[PDB]
Amino acid sequence: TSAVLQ
Amino acid sequence: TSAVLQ
Amino acid sequence: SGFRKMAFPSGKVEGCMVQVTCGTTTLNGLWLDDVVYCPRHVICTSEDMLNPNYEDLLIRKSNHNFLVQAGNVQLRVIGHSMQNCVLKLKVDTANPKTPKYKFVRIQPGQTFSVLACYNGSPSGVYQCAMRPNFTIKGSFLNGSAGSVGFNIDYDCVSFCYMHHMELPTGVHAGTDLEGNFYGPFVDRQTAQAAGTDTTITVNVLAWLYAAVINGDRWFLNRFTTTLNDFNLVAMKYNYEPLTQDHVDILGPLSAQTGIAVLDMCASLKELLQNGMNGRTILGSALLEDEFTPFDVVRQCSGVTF
Amino acid sequence: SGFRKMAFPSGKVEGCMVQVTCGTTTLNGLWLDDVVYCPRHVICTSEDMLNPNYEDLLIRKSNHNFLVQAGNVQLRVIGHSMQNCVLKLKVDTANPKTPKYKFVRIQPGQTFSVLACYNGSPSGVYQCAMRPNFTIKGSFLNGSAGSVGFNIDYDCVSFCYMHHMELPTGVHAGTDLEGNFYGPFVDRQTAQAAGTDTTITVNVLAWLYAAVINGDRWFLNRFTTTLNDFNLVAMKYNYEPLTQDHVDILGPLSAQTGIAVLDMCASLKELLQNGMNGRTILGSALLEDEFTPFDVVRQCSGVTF
């Protein structure tokens, strides 16, 4: 799954 | 053992 | 994602910490406006601590007996009084770093941050709960009395605990900031023991909700229970009874997850009777009870100060 | 006595946190002298975060596009450059609360405090370890990027981490203060995964020493072991092989408790092979590896800042 930029 | 005041 | 024991930022409290010395006895004080609050047993010698009469002992003291240091500057004491188990030392200078603050008395099962201090300097901060038996499982060495526990709401620091002593099982006892002890304990080195403790059920449920919010769902099931049936299981496992007020407090978490409280209670009942079968919840092999429902909302919502 | 995950007091770092907005994206920045440091993906729109061309994005950005707020003070951005995965925004004002500080790259296995922030404002503080797979097991939501990890020594804040992103297992990845990631991760919403993680053997031994200091002894007085026999077992359970350096590091705790490192190793060996059998150590049913030997010495001695 994609990383999430926070 | 007794209470210990800190 | 993630869920950690998270303490409040401590900066507002750090600027209130001072050191109080009386004789060869040193501990910490809390400097708010022109008053330093500290445990009264600072006035004790070592031989005084078995059966002190604090009224007598305080009568024997004067202002010049209290050396109060705010870092390097010595604050001159111009007045002293005793309020239950705390001393209020009036100083001639108001703390310019005094935050908006309240003194509150918390209930068993509520949490707070502790800024652990020695010689008026902070060593670290960590999160505690008031156990049902009115102790706290802290990290306190000699010299740490007068360290405070607190919560923040908006820009207001709510001081709820001042640390006094350690009981023989290694747990900790203290007062509110009006000097009233939490629990049936007294500040004297006599034989005292914490009552039997219990697990804080509403907090275990809150933490199970945190687990679901963070994608841990293996413990859920299709069952529901009644509140009465759940409490028959709770009593067997030394858990506090769950009240309808507790069900309501879990409302934000049941809303966010879609899992009714009595549905989660059926999960908890199964975890108690069956264990975890080698699995973990939020990195723990034990059911965690030192997060309140608000603590979960705060962390999972990003509440700031 | 007692032993807690204890974070450093956060007050020195709270004074450096600011809000950085660019377009619809807001995160945190770190304000030191006349520079605000922040993750570069503040210049992305939500349609740009799969394959961001950061060089081209920054081209179409000028100074007034970076809205920086410190409390209720607007800072003026007077210049911007991108360094690795961070932005360095030159502001027209120096931070008067800048502490003495260092930038460092921490090693896997070392720990640090995180000041989790939203909108430039502190939300909470907790302790983390840099995992061997270069992630951290934090508690971070959307908007937390730019929060920093740090250690304190006397009055010097060593910044070692700035947060950027969350991986699909719910762990976290970020950079040092030069903007260079810990681990093989990139600041894009591409498919990425944390590598296999190992347990920090030397930290587990330090925590066992912490537990002895605090009167837990049920796991002790095992038949002793040699290093190789210990490592044979350790690697079977995904523990890092123990080196003489690690043995050397544990000397101070070994000496203090009078338990030879290799005797602790033998206690750990037995714990790995037989588990704890429902029992607990320092409140945990799992072996804890996010306390370094210094963390233990620091908490059990009462070092202050």
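Numbers in chain C come straight from Swiss-Prot, and the residues shown are 3264-3568, in order.
Per the header: X-ray crystallography, 1.8 Å.
Even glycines carry a Cβ here, placed using N, Cα and C.
When secondary structure is read from DSSP and collapsed to three states, C:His3304 (active site, for 3CL-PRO activity) falls in the helix class. What Swiss-Prot records for C:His3304 is active site, for 3CL-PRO activity.
Within its own chain, C:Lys3353 (variant position) has C:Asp3297, C:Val3298, C:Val3340, C:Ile3341, C:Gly3342, C:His3343, C:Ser3344 as residues 6 or more apart in sequence whose C-beta sits under 8 angstroms from its own. According to Swiss-Prot, the naturally occurring change C:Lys3353 to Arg is described as follows: In strain: Beta/B.1.351.
Under a cutoff of 8 A between CB atoms, and with a sequence separation of 6+ in the same chain, the neighbours of C:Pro3395 (variant position) are C:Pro3371, C:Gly3372, C:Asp3460, C:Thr3461, C:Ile3463, C:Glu3503. Look at C:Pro3395 (variant position): DSSP puts it in coil. While the structure shown retains the original residue, Swiss-Prot records the natural variant C:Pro3395 to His with this note: In strain: Omicron/BA.1, Omicron/BA.2, Omicron/BA.2.12.1, Omicron/BA.2.75, Omicron/BA.4, Omicron/BA.5, Omicron/BQ.1.1, Omicron/XBB.1.5, Omicron/EG.5.1.
Quoted from Swiss-Prot for the published natural variant C:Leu3468 to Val: In strain: Zeta/P.2. The Cβ of C:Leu3468 (variant position) lies under 8 Å from the Cβ of C:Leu3505, C:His3509, C:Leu3513, C:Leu3516, C:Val3524, C:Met3527, C:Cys3528, C:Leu3531, C:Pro3556, each of these being in the same chain and 6 or more residues away along the sequence. Taken residue by residue with DSSP, C:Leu3468 (variant position) is part of a helix.
For C:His3304 (active site, for 3CL-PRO activity), the same-chain residues lying six or more positions away in sequence with a CB closer than 8 A to its CB are C:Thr3288, C:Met3312, C:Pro3315, C:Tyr3317, C:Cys3348, C:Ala3408, C:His3427, C:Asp3450. For chain B, the nearby recorded positions by a Cβ gap under 8 A, listed in sequence order, are C:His3304, drawn from C:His3304, C:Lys3353, C:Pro3395.
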